[PDB]
Amino acid sequence: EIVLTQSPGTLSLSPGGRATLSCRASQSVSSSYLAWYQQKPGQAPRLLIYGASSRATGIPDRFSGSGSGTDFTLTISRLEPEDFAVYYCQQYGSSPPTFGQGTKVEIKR
Amino acid sequence: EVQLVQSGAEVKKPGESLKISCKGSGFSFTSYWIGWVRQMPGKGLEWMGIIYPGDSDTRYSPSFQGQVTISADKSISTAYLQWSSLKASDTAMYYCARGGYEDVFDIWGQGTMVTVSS
Amino acid sequence: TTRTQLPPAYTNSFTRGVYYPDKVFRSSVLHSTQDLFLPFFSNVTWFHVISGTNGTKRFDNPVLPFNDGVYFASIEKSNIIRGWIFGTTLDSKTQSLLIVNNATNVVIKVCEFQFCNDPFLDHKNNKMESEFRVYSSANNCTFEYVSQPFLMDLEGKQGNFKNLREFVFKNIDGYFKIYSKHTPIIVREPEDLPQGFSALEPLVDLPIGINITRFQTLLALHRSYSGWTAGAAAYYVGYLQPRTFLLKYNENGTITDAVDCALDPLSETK
Amino acid sequence: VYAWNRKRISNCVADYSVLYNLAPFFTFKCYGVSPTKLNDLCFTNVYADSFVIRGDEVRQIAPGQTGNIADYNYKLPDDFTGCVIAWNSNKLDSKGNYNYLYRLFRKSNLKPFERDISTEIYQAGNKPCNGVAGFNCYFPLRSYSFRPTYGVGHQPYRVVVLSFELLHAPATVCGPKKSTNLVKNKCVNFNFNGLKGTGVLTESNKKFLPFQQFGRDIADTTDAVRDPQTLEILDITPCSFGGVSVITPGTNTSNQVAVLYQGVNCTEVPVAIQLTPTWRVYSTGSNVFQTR
Amino acid sequence: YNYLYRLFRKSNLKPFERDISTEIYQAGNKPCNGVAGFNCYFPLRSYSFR
Ligand SMILES: *[C@@H]1O[C@H](CO)[C@@H](O[C@@H]2O[C@H](CO)[C@@H](O)[C@H](O)[C@H]2NC(C)=O)[C@H](O)[C@H]1NC(C)=O
Ligand SMILES: *[C@@H]1O[C@H](CO)[C@@H](O[C@@H]2O[C@H](CO)[C@@H](O)[C@H](O)[C@H]2NC(C)=O)[C@H](O)[C@H]1NC(C)=O
Ligand SMILES: *[C@@H]1O[C@H](CO)[C@@H](O[C@@H]2O[C@H](CO)[C@@H](O)[C@H](O)[C@H]2NC(C)=O)[C@H](O)[C@H]1NC(C)=O
Ligand SMILES: *[C@@H]1O[C@H](CO)[C@@H](O)[C@H](O)[C@H]1NC(C)=O
Ligand SMILES: *[C@@H]1O[C@H](CO)[C@@H](O)[C@H](O)[C@H]1NC(C)=O
Ligand SMILES: *[C@@H]1O[C@H](CO)[C@@H](O)[C@H](O)[C@H]1NC(C)=O
Ligand SMILES: *[C@@H]1O[C@H](CO)[C@@H](O)[C@H](O)[C@H]1NC(C)=O
């Protein structure tokens with residue numbers, strides 16, 4: 001069903017900046033309250049933001065969910081060093097949920 | 001607290017059953033919907049299904065429906081994913097996490113590495 | 001396509017419009033009963049379905065008072081008429097009954113119907129249907145029935161066949177009884193209905209109990225390919241008053257013959 | 001509860017055992033009628049309503065009980081028809097979960113079976129509410145906040161109310177009736193689709209038209225009936241009956257008597273056959289003669 | 001609440017008959033021994049005079 005493309009695949013930027021977690025969806029599902037999960041490398045993913053844009057308990061305010069329908073975005077206003085990890089988006093209220101492909105953070109190469 | 005301790009990683013040839021054991025603690029096993037998620041190496045996660053220990057109401061993921069067997073025991077409060085037999089393609093990182101029809105992460109287990117090779 | 005109405009042609013009913021009063025099976029007996037019946041040799045009204053203009057038929061679509069009961073004779077070749085409308089007021093304010101002969105679905109529904117000035121259905125499914133045109137709007141609903149419509153009596157079986165369907169509509173005790181009988185016309189006979197005795201088997205009973213006082217012939221009229229074209233064929237409307245009939249049953253239980261009690265002196269003797 | 005959903009029930013052969021089947025169903029209370037007769041009741045235009053309730057105030061939801069939810073969110077007339085059915089929906093509704101908001105702010109109590117669909121910031125205080133929510137000005141809806149931890153109270157309990165409309169038109173909602181088996185060639189009493197009669201039932205050679213369901217004889221007595229379940233035409237004949245007459249030589253010339261069974265085979269009604277039950281009719285050993 | 005009336009009964013009694021039976025009426029196939037559940041309810045109901 002809904003296919004979540006976590007555009008862009010990789011984000012390369014300086015620490016402390018803002019980013020766009022553009023979770024493009026095949027169909028518009030805002031009532032599904034699509035959820036972002038933060039997975040650290042070698043760690044169990046932690047739901048970054050639930051309820052479409054509702055703040056997950058115990059999550060820094062620098063994260064902020066936004067967007068609706070087929071286009072959901074997460075902006076991390078202050079990209080901290082610990083924020084450098086993998087990010088997924090998954091349909092929350094919908095029929096059998098599907099995670100996104102992922103998104104990574106980087107500084108230089 | 002509410003932590004889901006999963007079984008240790010295992011290595012085995014294809015063709016045998018593997019009842020991977022995810023133990024949940026700190027919460028009422030009945031009161032909460034549990035479920036499983038699988039990850040291919042270098043691939044995004046996917047939903048395998050959610051089991052209700054109170055009524056053992058197990059909704060399998062349609063793509064994996066019948067492919068593998070998911071179960072749990074209320075008395076010990078441990079998930080028992082029989083996984084049916086084992087296929088060589090089934091080598092994956094399996095997390096056992098609390099989730100329901102609303103698909104909340106709740107608590108995510110440490111995960112278990114299942115390797116299927118000769 | 002609106003044309004000024006003209007008075008119906010008046011013809012004798014002969015022995016027509018007799019139906020089985022009940023599901024009672026009687027064999028080789030003479031049963032007499034009093035019920036709403038078309039009087040024998042009674043003089044009744046008819047227009048053609050016509051519903052045209054410019055020489056291609058003339059327009060006729062009067063909302064005749066339903067009264068006690070309606071006897072509807074149809075000699076149309078194709079499905080020139082498709083369904084009927086039965087309403088006390090024929091407006092969106094008050095519920096009404098809609099019957100359709102389209103497809104394989106009676107579409108027998110009692111709902112509020114804001115009706116068009118001229119309700120015309122599609123004679124042929126437009127290459128779609130004029131259902132949204134026969135009623136200006138559909139508001140609320142009470143009951144909907146889906147079944148095989150009454151007029152699946154096909155016309156392609158043989159030539160000189162112009163489907164003859166006789167119908168009796170009577171609303172008693174909040175029950176709408178539709179009796180009907182279709183017969184092989186075989187011959188054209190472009191004068192009137194045959195004077196052959198035949199009985200109308202009780203087709204359907206409708207449990208909906210809304211009063212009916214007026215009735216509009218819902219015709220099928222598809223398109224011009226001059227507005228729309230359907231054709232012309234005689235259709236008869238009559239009201240049957242209660243009377244006594246002595247009916248003859250054969251060993252099969254069919255009503256082979258019957259006699260009206262009152263029409264002629266010889267009858268009361270019988 | 002703030003915006004409940006209504007349903008219309010008609011042309012229904014309704015069985016209430018299916019509701020009895022589910023185990024989370026724990027509220028079978030009917031303020032109106034006894035549930036034992038519920039299945040046998042015949043109704044029409046039956047209307048049902050469903051909502052989301054904390055379950056702590058489900059008692060308030062009962063007719064004649066007052067509560068803030070009963071004040072604003074939901075209304076039940078004190079006169080009741082049908083049943084209020086509540087089952088513990090903690091499996092699904094729990095997760096917390098804040099979608100199903102319930103209104104605790106409105107100007108006045110709602111009339112029986114009235115919907116409060118529009119939310120307008122409640123001017124509880126004197127100051128006008130112009131300028132969205134403010135002091136003494138609150139949004140009517142409140143999050144139901146179904147956290148799984150909150151077990152004793154406000155736990156997810158699904159409540160649905162049945163309301164029965166009383167025969168305005170001919171009844172169209174009823175229960176299944178007339179369900180027993182079929183027997184033949186025996187003196188039995190039958191109710192063939194409401195046709196109550198007594199007699200020996202047997203197959204018939206009569207031919208019924210499809211709309212024909214029963215047949216009567218010359219005397220307008222039911223002589224054949226079509227079975228409802230099976231399209232077979234069954235003949236009805238009355239159970240054997242006749243007059244009994246006694247031949248006696250006179251009390252003083254002996255006391256032996258001879259009994260005449262008028263107009264019946266000896267075979268159909270032998271000494272085996274009740275009426276005059278103390279009469280054993282002696283026995284078959286006693287000479288049995290068949291006369292016209 | 002002292003006054004009570006019987007909401008459930010197996011059937012109607014006989015002309016001039018007195019019933020004092022106090023046991024949970026069983027409207028379900030499963031025997032509900034001292035159990036007040038679905039189709040398992042004691043027949044008496046308090047008048048609850050107000
Ligand atoms: C109904 O009337 C018809 C008169 O045509 C008769 O039916 C015939 O009955 C005989 C004897 O069983 C059959 O051999 C014929 O084939 C029947 N003809 C038709 C057209 O059915 C009979 O008097 C009545 N009963 C039936 C069953 O037809
Ligand atoms: C809701 O649907 C379920 C689907 O199985 C129904 O369950 C049936 O009835 C009982 C009670 O749940 C089960 O033990 C059976 O296995 C199910 N099948 C049959 C044939 O009974 C349940 O009854 C339904 N609930 C309502 C209120 O309709
Ligand atoms: C309703 O009637 C039908 C037939 O009218 C019953 O069907 C019977 O059993 C099988 C399955 O349909 C058929 O092949 C038989 O021919 C039928 N028997 C008879 C005597 O007609 C069906 O069983 C009936 N409904 C129920 C619930 O029993
Ligand atoms: C039938 O009635 C009409 C009046 O409605 C009359 O003009 C006509 O002559 C009558 N027909 C016969 C055959 O009596
Ligand atoms: C009958 O119902 C509607 C109304 O005519 C029509 O659109 C539909 O296609 C029909 N269905 C069938 C099965 O004929
Ligand atoms: C039929 O409708 C109402 C409803 O019963 C009835 O009172 C009225 O007399 C009837 N309408 C007519 C005769 O126009
Ligand atoms: C009939 O019986 C009575 C009483 O036993 C007796 O008096 C009488 O003589 C009898 N009659 C004849 C004709 O024997």
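One-based numbering along the chain as shown.
Going by what the header records, the deposited coordinates were determined by electron microscopy, 3.2 Å.
Every residue gets a Cβ built from N, Cα and C, even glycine.
Swiss-Prot has this to say about the protein:
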VARIANT   C:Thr1 to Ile (Swiss-Prot position 19)  In strain: Omicron/BQ.1.1, Omicron/XBB.1.5, Omicron/EG.5.1
VARIANT   C:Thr2 to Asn (Swiss-Prot position 20)  In strain: Gamma/P.1
VARIANT   C:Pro8 to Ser (Swiss-Prot position 26)  In strain: Gamma/P.1
VARIANT   C:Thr56 to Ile (Swiss-Prot position 76)  In strain: Lambda/C.37
VARIANT   C:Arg82 to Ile (Swiss-Prot position 102)  In strain: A23.1
MUTAGEN   C:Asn101 to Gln (Swiss-Prot position 121)  Partial loss of biliverdin affinity
VARIANT   C:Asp118 to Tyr (Swiss-Prot position 138)  In strain: Gamma/P.1
VARIANT   C:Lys124 to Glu (Swiss-Prot position 147)  In strain: Omicron/BA.2.75
MUTAGEN   C:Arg165 to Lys (Swiss-Prot position 190)  Partial loss of biliverdin affinity
VARIANT   C:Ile185 to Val (Swiss-Prot position 210)  In strain: Omicron/BA.2.75
VARIANT   C:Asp192 to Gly (Swiss-Prot position 215)  In strain: Beta/B.1.351
VARIANT   C:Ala199 to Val (Swiss-Prot position 222)  In strain: 20A.EU1
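Mapped onto this structure are the features recorded in Swiss-Prot.
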{"residue": "C:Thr1", "record": "variant position", "DSSP class": "coil"}
{"residue": "C:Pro8", "record": "variant position", "DSSP class": "coil"}
{"residue": "C:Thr56", "record": "variant position", "DSSP class": "strand"}
{"residue": "C:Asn101", "record": "mutagenesis position", "DSSP class": "coil"}
{"residue": "C:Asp118", "record": "variant position", "DSSP class": "coil"}
{"residue": "C:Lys124", "record": "variant position", "DSSP class": "coil"}
{"residue": "C:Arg165", "record": "mutagenesis position", "DSSP class": "strand"}
{"residue": "C:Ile185", "record": "variant position", "DSSP class": "coil"}
{"residue": "C:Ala199", "record": "variant position", "DSSP class": "strand"}
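Note: C:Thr2 (variant position) has non-local neighbours C:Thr53, C:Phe59, C:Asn117, C:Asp118, i.e. same-chain residues 6+ apart with C-beta under 8 A of its own C-beta. The variant positions C:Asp118, C:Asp192 differ in how many other CB atoms lie within 10 Å of their CB, and the one with the most is C:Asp192.
Around the Cβ of C:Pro8 (variant position), the number of neighbouring Cβ atoms within 10 Å comes to 17. Cα-Cα distance from C:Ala199 (variant position) to C:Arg82 (variant position): 23 Å (rounded to the nearest whole number).
Nearest Cα neighbour of C:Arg165 (mutagenesis position) among the listed variant positions (C:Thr1, C:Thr56, C:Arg82, C:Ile185, C:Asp192): C:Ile185. In this view, C:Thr1 (variant position) is surrounded by 19 other Cβ atoms within 10 Å of its Cβ, with every protein chain counted.
For the pair C:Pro8 (variant position) and C:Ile185 (variant position), the Cα-Cα distance reads 23 Å. Between the alpha carbons (Cα) of C:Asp192 (variant position) and C:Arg82 (variant position) lies a span of roughly 21 Å. Neighbour counts were taken at the CB atom with a 10 A radius for the variant positions C:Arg82, C:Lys124; the maximum falls on C:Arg82. In sequence order, C:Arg82 are the variant positions from C:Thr1, C:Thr56, C:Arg82, C:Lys124, C:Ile185 with a C-alpha within 10 Å of the C-alpha of C:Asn101 (mutagenesis position).
Ranked by Cα separation from C:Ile185 (variant position), the variant positions C:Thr1, C:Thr56, C:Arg82, C:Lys124 are led by C:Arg82. For the recorded positions listed here (C:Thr56, C:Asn101), the lowest count of other CB atoms within 10 A around the CB belongs to C:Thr56. Among the variant positions listed (C:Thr56, C:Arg82, C:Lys124), C:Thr56 has its Cα nearest to the Cα of C:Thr1 (variant position). Its Cβ taken as reference, C:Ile185 (variant position) is surrounded by 18 other Cβ atoms within 10 Å in the chains shown. Rounded to a whole value, the Cα-Cα separation of C:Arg82 (variant position) and C:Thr56 (variant position) is 19 Å. Between C:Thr56 (variant position) and C:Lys124 (variant position), the C-alpha separation comes to 17 Å.
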